[PDB]
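Trainee: Mind looking over this structure? Questions follow.
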Amino acid sequence: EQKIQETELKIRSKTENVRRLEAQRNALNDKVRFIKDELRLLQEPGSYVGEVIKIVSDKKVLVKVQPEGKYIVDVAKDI
Amino acid sequence: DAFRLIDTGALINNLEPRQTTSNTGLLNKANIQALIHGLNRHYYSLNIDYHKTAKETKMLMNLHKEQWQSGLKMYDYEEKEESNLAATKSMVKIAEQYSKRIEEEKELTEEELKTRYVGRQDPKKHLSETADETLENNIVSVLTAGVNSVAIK
Amino acid sequence: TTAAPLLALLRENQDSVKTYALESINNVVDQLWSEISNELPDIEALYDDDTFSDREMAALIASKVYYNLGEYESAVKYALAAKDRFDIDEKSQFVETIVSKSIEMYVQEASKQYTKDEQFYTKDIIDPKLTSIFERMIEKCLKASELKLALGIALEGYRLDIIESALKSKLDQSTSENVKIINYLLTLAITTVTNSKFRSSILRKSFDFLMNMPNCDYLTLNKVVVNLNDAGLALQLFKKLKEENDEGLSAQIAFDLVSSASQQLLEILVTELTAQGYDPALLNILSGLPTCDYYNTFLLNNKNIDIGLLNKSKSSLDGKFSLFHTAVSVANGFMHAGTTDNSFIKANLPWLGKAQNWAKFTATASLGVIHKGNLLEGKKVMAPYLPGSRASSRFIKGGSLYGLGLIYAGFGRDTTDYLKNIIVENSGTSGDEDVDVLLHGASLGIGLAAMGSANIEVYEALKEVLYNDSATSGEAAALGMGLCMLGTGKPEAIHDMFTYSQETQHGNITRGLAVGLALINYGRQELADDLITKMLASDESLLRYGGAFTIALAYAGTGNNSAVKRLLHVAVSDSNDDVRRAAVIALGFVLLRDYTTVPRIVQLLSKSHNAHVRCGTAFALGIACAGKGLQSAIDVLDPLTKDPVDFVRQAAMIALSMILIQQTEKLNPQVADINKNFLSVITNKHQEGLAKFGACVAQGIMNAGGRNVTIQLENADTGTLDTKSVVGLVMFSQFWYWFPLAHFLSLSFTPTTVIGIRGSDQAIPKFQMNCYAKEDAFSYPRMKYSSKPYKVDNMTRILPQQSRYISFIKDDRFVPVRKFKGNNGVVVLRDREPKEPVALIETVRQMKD
Amino acid sequence: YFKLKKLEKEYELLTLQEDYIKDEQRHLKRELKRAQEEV
């Protein structure tokens, strides 16, 4: 195992070199994915602003928009 | 956006979700987001894809990929530098101030081993903003030197 | 100082005085090499001198100088020049270094010379200076009884002399050590030696020693026939089997090779063996008549459907058109496979009411997996829907033709003549869409029946279907012809099918032709590089889709470092999401051999921003990790399950069911989270259609055959690998186009049963080893060394992997002989001296026999 | 002693697999920087 033991250092050498270069690529993969995920959020038309007036048992809430008028809208299923 | 009439979409008509990219409409967001699931009439299932032939492939590569640099060579290198002559000397000097002025503000938060000015995102602000600035200086350094180089006596 | 002035005195006169000067230098050669470095040109300049007789001592000086200079290769030349002062028996770090360098240089030169001539070791082509130490050190290891250095270097050095000389001298014929020595050669030569011709000679040389069968192992001789696929060595064993008269001696060879050889080599053991004589008892065995009958009775005895979990899956919603009713039917047919029982078709009336003419095809196709393995009554099940009985509609009638393909696949020579007659009638023209359905189902049926067998009638019949450019049955033509071209195939059919792809631009034909060109390239390895170049250079999306699997099939089995390099380059530069997904899936089929590096590669690709790459690496991980170990790959698929993307979760759930098969009940602690996700994804209204289908089919895979069968991929126990399992796994990547290709996965589902199987015909006894066993025996779906014997023995599922730790007691009177094998999937093995009045218990099994 | 000569071939395999990824990641990160400046 003279050649096997001598070439064993090349295993740990190249392994530690490639893994530490993956963190830079994984960081770039996270930055591109983050910018791509934030791109569809800016392309979204967005949302208005309003204030809750009154609520009922029908899950319909009256929200008063400042520029617009008062609108009765349905609450989300998460709340 | 195209349209395909579904006629009666009540029961046992035909299966739209087969060909390509169907079952869209996740949550309330589809396209303009007002259509959601039903879309126009009985879920016409919008799908559109493009294609290119052999002649159209070589045409776009020789005409428009990002910008059109073809048809002439050494003018795009010189004219970009000539119009920027007074600008390049200015832009190198103007961006020189704003490069360090950012480094002289957010970087001062992290100094010692302990916490002083309570830096949080400040050390990462000047790193990402000045990352391209140091790159652009190396790009214009080769372009300014490269155009005047390469023979031309 | 010391010898420093003596170095410059070599230019003086009185060469007799130089003799005493070189002797004093021999002491300082290992001490100070600095002063000699300047005199090196003068030392070498005296070597070629004919009047200089001290070159023996002169070469000894420069041997330890250039060595200390940092050049190891240079010191070997000076050590081999004198061949006198160099002591091979001297124990030192210096001598052991030259030996390691001289042998290493011999391997580099003899590597490329083996292709030109195999006699190089008998000739002067290689420098005799390198063979001087090489030949003596290998013989020295033989006297020291060390086979690691002798056989290890001979395999890398590509020398057939050491392998033959060492194996003959070390024979202990014990009948034990001689089998292990051969096993060490076959195991290393596959991974180490790249040349297929060098390892082919090792199989032939070792075959001549055991050809007389001196109580040897049948596992070694079976790997030689399957790997070489030679007709001479296949029948050479049977020639020895005729000399010695025994009833069961030919059984271990017959029952093993029927599930071992592909459709090409099985014809030699049946048709070619018939001309040279055979055993009338082995006629049906080698033709696979009892083989189909075995798997039918394995899953019929013990089958647990657990409809409580199944009813909750299909009763969630009646919507989603036919996509929901199809996925629950495909996963349901997996549990009834081989048992010939339909719970969904027969016992459940309402769920078939909403099926339209399009849904009736996939519903009928579910019976093909259920009744799979029936060589007699398989036609009577589809009899009302077969041609001549008409049907409720011509759309469902086409499903009966496809159902005959899965049942009779490879044995369908009887059904082959019936299916091709319909193709000829429909080859002329088609005026309706349902007419193509009859042509599509009949083409998929004959393709599976002739799969692996070259048939000119199938290639010419399906070629006329391709000319019609049908949008429905046009895909089955290329798939049916591709199964007949498996193996070497026909080189003319490669360019013919490739030309029709550039002529007709289609949506399924062009993609279908890409699959057909990949199947013909299976096993060709570098022989397919001509067609791969045309697919990689083309800009067509459909041609690039099949180019990845073309590399996967050709390079399947033994891997290639260049094959992975080509696949990784396509998944990056190309911007097509379908091609990137097809490229990362092709990575698993090349990496099948080493499953330890599979999860590390796919995890790096799963961190990218592309969803198709994450979805492609999802199932590609569960391919090689299914019938193997390394359960840590589940953690790689954990973040892919949380991915909100619908189709990424589909391929992730399927890969989890493949790795976690038989991993429950105190084996893998992660089985508790996957069992909850079965009904959690379906009942959740936030999930999409593709997400619910991945969890529903995954539940049917683990429960397939009554939670019995498992996916066996790359079984080395045989000649190499299981071919029929790879066919279905390549297909899973293609799903949503026309019909789901998960139906062909049934070829990879085989039951694991330990049963007697008397050497005459059939037995099916009842016996209990009362020894170590897994904990999955009593494990059923509800609403190391254990030191404790277990009474669950015959048949009954559990794990074929850990069966190696099982022990044996007396129990049945027929008794073990060779200590069996340890592979559960063989299910046959051998019985000793049948026809003993032991009061045997037998089943019925008279319908298919 | 069987794993000594068996892993000898695996040593070259682990080296090449790490080199192939290192060569392909240079072409992958080039397209990553193009998408960042495009947004």
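Per Swiss-Prot, chain B residues shown: 154-306, in order.
Determined by electron microscopy, 4.5 Å, according to the entry header.
Positions of Cβ are set from backbone N, Cα and C atoms, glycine also.
Heads up, here are the entries from Swiss-Prot:
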VARIANT   B:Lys208 to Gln  In strain: NRRL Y-53
VARIANT   B:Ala239 to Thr  In strain: NRRL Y-53
VARIANT   B:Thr262 to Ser  In strain: NRRL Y-53
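Tell me what's around each of these sites.
Mentor: Secondary structure from DSSP puts B:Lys208 (variant position) in a helix.
The Cβ of B:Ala239 (variant position) has 9 other Cβ atoms within 10 Å, all protein chains considered.
Counting Cβ atoms from all protein chains shown, B:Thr262 (variant position) has 17 others lying within 10 Å of its own Cβ.
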Trainee: Across all the protein chains here, work out how many other Cβ atoms are within 10 Å of the Cβ of B:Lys208 (variant position).
Mentor: 7
Trainee: Could you give the Cα-Cα distance between B:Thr262 (variant position) and B:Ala239 (variant position), in whole Å?
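Mentor: The Cα atom of B:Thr262 (variant position) is 36 Å away from the Cα atom of B:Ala239 (variant position).
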